[PDB]
Amino acid sequence: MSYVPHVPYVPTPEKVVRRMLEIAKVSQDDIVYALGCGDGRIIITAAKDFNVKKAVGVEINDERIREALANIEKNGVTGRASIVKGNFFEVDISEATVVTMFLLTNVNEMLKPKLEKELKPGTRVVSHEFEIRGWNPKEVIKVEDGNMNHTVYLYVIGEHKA
């Protein structure tokens with residue numbers, strides 16, 4: 001009666017997201033801008049626990065568009081968590097002090113140097129498991145749970161290469 005459907009997508013444990021917030025040093029006075037929401041679990045755990053100042057999820061979908069809205073009410077984190085639809089190009093994240101990335105796309109544009117112009121220096125950027133080429137991370141650690149492992153890279157705007 002459960003898990004009957006063909007091997008469906010399984011989101012990573014909230015623990016993974018939790019580590020991403022800790023390293024980013026997200027404080028109640030710091031906002032969180034993430035484009036990997038896909039349900040708001042990324043920003044909801046922030047406002048819900050980290051009491052972030054302002055949490056916003058960037059994404060555009062149809063069926064999943066209503067899911068994220070629902071997840072906000074479920075955790076009663078309205079006002080602190082929101083979803084913005086459109087093209088990342090159209091919107092701006094320069095106002096964001098803390099940002100994270102989590103995409104399942106194997107190959108896509110990174111636009112690393114763009115961040116140096118969009119995001120002000122001192123901004124915190126966290127990548128999923130794929131490290132940023134050309135850039136030097138500030139803190140890199142791994143997490144093991146069961147028989148799996150995850151790696152998270154933290155970067156800081158203002159200084160790259162070395």
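Along the chain as shown, the residues are counted starting at 1.
Each residue, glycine too, has its Cβ placed from N, Cα and C.
In Swiss-Prot, a mutagenesis experiment is listed as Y9 to A, annotated with the note 11% of wild-type catalytic activity. Here the residue is the original one, but Swiss-Prot notes a mutagenesis experiment at this spot, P11 to A: 23% of wild-type catalytic activity. Among the mutagenesis results in Swiss-Prot, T12 to A has the note: 4% of wild-type catalytic activity. The residue drawn here is the original one. In Swiss-Prot, a mutagenesis experiment is listed as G36 to R, annotated with the note Almost complete loss of catalytic activity.
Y9 (mutagenesis position) sits 15 Å from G36 (mutagenesis position), taking the CA atoms of both as reference points.
Between the C-alpha atoms of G36 (mutagenesis position) and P11 (mutagenesis position), the distance comes to 11 Å.
Considering other CB atoms within 10 Å as the measure, the emptiest surroundings among the mutagenesis positions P11, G36 are those of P11.
Within its own chain, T12 (mutagenesis position) has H150 as residues 6 or more apart in sequence whose C-beta sits under 8 angstroms from its own.
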